[PDB]
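Participant: After the structure tokens below, expect a handful of questions from me.
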Amino acid sequence: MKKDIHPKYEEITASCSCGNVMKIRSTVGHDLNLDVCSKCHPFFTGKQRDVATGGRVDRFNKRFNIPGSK
Amino acid sequence: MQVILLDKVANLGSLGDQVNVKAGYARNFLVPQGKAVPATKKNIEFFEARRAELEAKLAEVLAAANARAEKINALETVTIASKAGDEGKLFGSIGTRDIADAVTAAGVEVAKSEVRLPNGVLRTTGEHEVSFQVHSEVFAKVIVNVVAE
RNA sequence: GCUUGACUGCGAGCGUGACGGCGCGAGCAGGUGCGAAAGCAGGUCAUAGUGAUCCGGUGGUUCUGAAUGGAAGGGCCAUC
RNA sequence: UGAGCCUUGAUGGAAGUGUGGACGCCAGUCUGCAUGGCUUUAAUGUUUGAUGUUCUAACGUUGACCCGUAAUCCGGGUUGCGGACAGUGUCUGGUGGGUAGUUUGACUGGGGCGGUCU
RNA sequence: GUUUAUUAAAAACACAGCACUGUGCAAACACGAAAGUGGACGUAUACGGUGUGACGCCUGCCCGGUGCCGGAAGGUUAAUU
RNA sequence: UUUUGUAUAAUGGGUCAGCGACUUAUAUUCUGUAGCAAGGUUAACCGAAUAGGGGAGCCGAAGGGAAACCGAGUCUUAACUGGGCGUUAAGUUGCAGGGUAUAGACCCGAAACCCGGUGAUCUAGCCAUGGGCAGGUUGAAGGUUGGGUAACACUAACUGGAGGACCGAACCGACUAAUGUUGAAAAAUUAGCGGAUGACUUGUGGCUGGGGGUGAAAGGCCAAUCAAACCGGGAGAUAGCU
RNA sequence: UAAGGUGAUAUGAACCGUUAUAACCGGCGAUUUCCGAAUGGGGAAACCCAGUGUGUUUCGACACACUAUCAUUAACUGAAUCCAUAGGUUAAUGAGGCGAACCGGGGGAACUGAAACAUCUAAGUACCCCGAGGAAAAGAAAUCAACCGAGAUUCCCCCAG
Ligand SMILES: [Mg+2]
Ligand SMILES: [Mg+2]
Ligand SMILES: [Mg+2]
Ligand SMILES: [Mg+2]
Ligand SMILES: [Mg+2]
Ligand SMILES: [Mg+2]
Ligand SMILES: [Mg+2]
Ligand SMILES: [Mg+2]
Ligand SMILES: [Mg+2]
Ligand SMILES: [Mg+2]
Ligand SMILES: [Mg+2]
Ligand SMILES: [Mg+2]
Ligand SMILES: [Mg+2]
Ligand SMILES: [Mg+2]
Ligand SMILES: [Mg+2]
Ligand SMILES: [Mg+2]
Ligand SMILES: [Mg+2]
Ligand SMILES: [Mg+2]
Ligand SMILES: [Mg+2]
Ligand SMILES: [Mg+2]
Ligand SMILES: [Mg+2]
Ligand SMILES: [Mg+2]
Ligand SMILES: [Mg+2]
């Protein structure tokens with residue numbers, strides 16, 4: 001639902017089988033929290049994968065300079 | 001797989017590893033409160049200043065301490081008689097003081113902790129050799145002589 | 001006894017089917033076998049022993065191949 | 001405890017008496033240690049896959065305490081217990097009338113049973 | 001005692017009792033995409049599910065089939081590399 | 001009307017009046033007719049708008065072969081023969097009509113499926129808070145006392161007052177028969193009947209929603225509707241049937 | 001603008017007007033109870049109850065006026081914990097609800113057809129949810145072409161059933 005840093009997902013899709021299922025699929029990603037900011041100290045964001053790995057090449061700061069600004 | 005400890009802690013690295021390090025291990029422990037690391041351009045170069053400024057010594061510091069053998073060699077003969085007497089021996093004690101202190105007979109001063117002579121000097125009056133040993137990197141040469149009075 | 005006509009490419013003209021299709025077939029071309037030779041042989045005395053299409057598999061061919069040369073893939077022929 | 005590189009070994013400081021592991025076509029040699037004057041393969045370094053140990057630091061806590069607060073919620077903090085487990089997301093083998101969508105032929109002296117569909 | 005309001009009141013449902021089975025509490029199980037709630041402000045003398053249906057005397061043989069419970073050495077076997 | 005066949009006692013219509021069913025769009029092909037002719041014709045658009053302009057493009061004058069390719073020929077085959085298909089058939093664009101195609105496609109009609117809302121003022125459960133039960137009967141446990149036991153048990157009376165206890169109005173329910181059956185009544189009336197301090201009965205308000213609820217279980221109940229409620233929508237569902 | 005005129009079902013009464021502020025029409029205003037986003041709190045909608053300020057006050061009162069919630073910023077206050085934050089107060093802006101269709105987007109059937117039915121169809125249609133405009137959306141090539149070149153998106157006719 002979140003993965004805040006990055007968008008998210010929760011888009012639907014149909015999970016076909018052998019030929020076809022007109023069913024539906026959805027909810028993905030995950031969560032976690034408690035991220036230590038070099039500054040004061042951690043607010044627990046509920047990012048997920050692709051969100052967690054993002055806080056790496058990036059920052060922790062710029063990775064937050066948005067969930068604030070905008 | 002890329003960090004910079006600097007503050008080694010049982011890790012296969014000291015002063016910060018510049019080559020493949022552990023990963024995910026620092027995301028929550030090492031980096032937080034422990035030894036921050038980000039071996040990413042920015043932080044990297046910034047460490048060089050913390051080290052390259054330590055090596056400038058071999059170039060600069062060595063120089064501010066190597067002129068020793070050069071600053072003191074042409075020295076005028078050290079004329080510090082060590083109370084030569086006793087039917088052919090001496091009275092003065094030749095050990096550490098007269099060796100080094102033989103320089104401020106005009107002004108300049110040194111440190112008695114730089115002498116280079118394994119055996120104590122036989123209490124003679126001859127050409128007392130004094131191999132000034134300021135630093136391992138640079139050695140110098142001094143002399144000492146005793147006179148009669 | 002000798003052999004491989006259970007041949008390859010076509011086919012006058014017919015029979016029989018709503019149709020898909022099925023059957024008969026002299027004669028022609030290339031090469032065969034058997035016979036001294038005329039000649040006979042395009043599987044079994046004849047009539048049952050069978051499965052359309054699609055999707056594909058295998059071999060053959062410069063038919064095609066999305067800028068061009070190839071290639072994949074498609075066609076065509078043979079067959080599962 | 002496996003395996004990759006490959007690091008040090010056995011095939012392809014000067015005599016004698018001895019101890020150990022090696023295998024046999026077997027009658028034997030191999031090989032460390034005192035006194036005496038490249039591959040077949042083993043160990044250490046390792047890289048990496050396995051089980052199993054313990055730790056805290058992600059993660060859980062429907063334990064306690066402190067604030068927000070004269071809240072049983074929630075959040076922060078301290079502390080305890082659990083701990084790379086649990087649990088979640090993606091993928092994947094089970095199971096799955098719990099639910100869902102359907103199929104379940106015709107001929108026939110009614111239909112059904114039987115029989116037959118070329 | 002209950003039931004087909006409006007053709008069936010019964011021998012049917014329920015019942016107390018019995019038995020099997022599950023559940024160590026954030027219980028099993030149920031409602032719910034989740035949070036949360038019920039179970040229960042209970043905690044195995046408790047709660048659930050199944051069958052039998054006071055009480056009396058009892059409740060025999062079969063584990064081949066299916067299901068369930070335990071084992072899991074060996075065979076077969078997914079994603080993955 | 002439907003049938004082999006109907007005066008048929010097979011179907012439909014009490015009667016009258018008004019309404020009531022082969023349409024429409026574009027595409028394709030024939031026929032008639034008109035224009036032009038190996039040529040016919042424009043589309044959108046422009047526009048001094050039904051003109052005129054615009055020939056993008058569509059069709060035909062060439063066909064054969066799977067195609068490259070060849071071409072009144074061409075495929076077939078090694079074949080130069082034969083055989084298949086072609087070759088001195090005028091087409092094309094409107095207009096009106098016959099048919100077809102895509103559409104609701106002559107008209108009327110299902111039982112149903114799916115989507116979103118409205119419903120627990122009936123009823124089924126449950127929650128909270130209040131109310132009701134004339135009278136008469138039986139008479140358990142406990143106790144007091146006498147007896148009696150070393151002490152109890154045991155017993156006798158008296159007191160006591162239990163119970164999904166008894167009889168029976170209210171109240172609740174519905175076993176039987178008659179009547180009603182275009183009723184007084186879309187389930188009742190009359191005479192009997194069962195329970196009636198209990199798993200009782202009732203007022204008020206609240207909570208469970210449709211594949212969902214509730215259910216001492218009958219597929220019962222969820223507003224005279226229930227093997228999946230009502231309302232609106234997909235919707236002119238589909239109807240080889242009448 | 002003007003001789004009439006006081007809306008309609010019915011006059012009638014009592015009247016206003018004829019010159020130029022009587023009507024009547026058009027523009028800008030003033031007023032505009034209660035409910036309704038409803039916003040001071042509650043509420044079975046048009047009702048009930050309060051706090052804090054006010055004027056006239058025969059100086060109890062009447063009514064009036066403000067006081068919802070979020071977001072941005074401002075300043076002031078401010079926990080566990082020095083700090084700092086969390087939180088709190090105030091104030092100025094702003095939002096909130098309606099709305100026919102077209103439009104972007106999130107979620108998404110089934111009847112139906114296939115002369116059965118699962119692939120497939122119906123159709124990304126119905127519907128439900130969010131958002132914005134006067135249009136929205138798209139848009140100046142990591143486009144296409146074929147060795148020639150064209151030159152953002154959009155809409156129309158062709159290519160072609
Ligand atoms: Mg025969
Ligand atoms: Mg079923
Ligand atoms: Mg269906
Ligand atoms: Mg039949
Ligand atoms: Mg009874
Ligand atoms: Mg009944
Ligand atoms: Mg009855
Ligand atoms: Mg029974
Ligand atoms: Mg008849
Ligand atoms: Mg008749
Ligand atoms: Mg008429
Ligand atoms: Mg011919
Ligand atoms: Mg009774
Ligand atoms: Mg009767
Ligand atoms: Mg009666
Ligand atoms: Mg009674
Ligand atoms: Mg009620
Ligand atoms: Mg009903
Ligand atoms: Mg439809
Ligand atoms: Mg209809
Ligand atoms: Mg109000
Ligand atoms: Mg209000
Ligand atoms: Mg069908």
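Using the three backbone atoms N, Cα and C, a Cβ is placed for every residue, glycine included.
When I checked Swiss-Prot for this same protein, it listed these features:
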type	residues	note
BINDING	A:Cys16	Zn(2+) binding site
MUTAGEN	A:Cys16 to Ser	No Zn(2+) binding
MUTAGEN	A:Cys18 to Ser	Binds Zn(2+) normally
Participant: What count of other C-beta atoms do you get within 10 angstroms of the C-beta of A:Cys18 (mutagenesis position), across all chains shown?
Facilitator: 5
Participant: Around the C-beta of A:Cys16 (mutagenesis position), how many further C-beta atoms are within 10 angstroms, looking at every protein chain?
Facilitator: 11
